[PDB]
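**Q** Sharing a structure below in structure tokens format, with a few things to ask.
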Amino acid sequence: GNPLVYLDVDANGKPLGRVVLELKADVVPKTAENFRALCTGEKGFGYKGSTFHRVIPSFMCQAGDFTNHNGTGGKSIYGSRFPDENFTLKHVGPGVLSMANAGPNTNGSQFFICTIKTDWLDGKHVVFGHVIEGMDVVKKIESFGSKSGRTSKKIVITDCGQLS
């Protein structure tokens, strides 16, 4: 079935808890597989050790720049970037998991979890999953953000992987 993956997140090396995500491989298989493998680290790189570097309250928590740790980097398992698979899933509310990008057909590894309905991002960002458990952890992450996206603590994905 659809993969279940997890992110264990700390704030300054203190655990916040676990976010479990369902990846909608039934709808966006290529995008789901990219994220799944970056969670396991099975290609030799991925999310473990990377940070939620851009967190904006009442908007979203963005992570996944595991190369540059600032929003300029990341890589897909396929290559530097891969195309927008489809825009079938929409930014319907909090808990939506979606790909960050630098314009059309530039998906890499950066992703975000919405904390509100971000419907102005429909048709530009590929939605590929949602939070199954740990929205309380997402709200903890959000509380360390700011209007500019700067975080007041270092929010690290200290472990991540696949549950099923």
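Quick note: numbers on chain A are straight from Swiss-Prot, i.e. 44-207, in order.
Any Cβ shown, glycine's included, is placed from N, Cα and C.
Okay, so Swiss-Prot annotates it like this:
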MUTAGEN   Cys203 to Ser  Blocks Ca(2+)-induced mPTP opening and reduces hydrogen peroxide-induced cell death
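Are these features on the surface or tucked inside, and what are their neighbours?
**A** Around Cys203 (mutagenesis position), the same-chain residues at least 6 positions away in sequence with a Cβ under 8 Å from its Cβ are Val48, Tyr49, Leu50, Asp51, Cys82, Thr83, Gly84, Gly89, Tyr90, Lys91.
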**Q** Where does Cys203 (mutagenesis position) sit by DSSP, helix, strand or coil?
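**A** Assignment for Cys203 (mutagenesis position) reads strand.
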